[PDB]
Amino acid sequence: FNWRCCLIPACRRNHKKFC
């Protein structure tokens, strides 16, 4: 999993469950 996504609103929005 790309934890960096949690730093990116666009990816964090989709991976809000992970982050």
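Since chain A takes its numbers from Swiss-Prot, the residues it shows come out as 39-57.
Header says: solution NMR.
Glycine too: its Cβ is placed from the backbone N, Cα and C atoms.
Features as listed in Swiss-Prot:
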type	residues	note
MUTAGEN	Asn40 to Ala	Little loss in inhibition
MUTAGEN	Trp41 to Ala	Important loss in inhibition
MUTAGEN	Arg42 to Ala	Most important loss in inhibition
MUTAGEN	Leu45 to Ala	Little loss in inhibition
MUTAGEN	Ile46 to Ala	Important loss in inhibition, and change from non-competitive to competitive antagonist of alpha-1B receptor subtype
MUTAGEN	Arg50 to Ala	Little loss in inhibition
MUTAGEN	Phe56 to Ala or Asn	Selectivity increase for alpha-1B subtype
DSSP-derived structure type at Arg42 (mutagenesis position), helix or strand or else coil: helix
Whole-number Å value for how far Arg50 (mutagenesis position) lies from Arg42 (mutagenesis position) (Cα to Cα): 9
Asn40, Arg42, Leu45, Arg50 as mutagenesis positions, winner by CB count within 10 A: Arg50
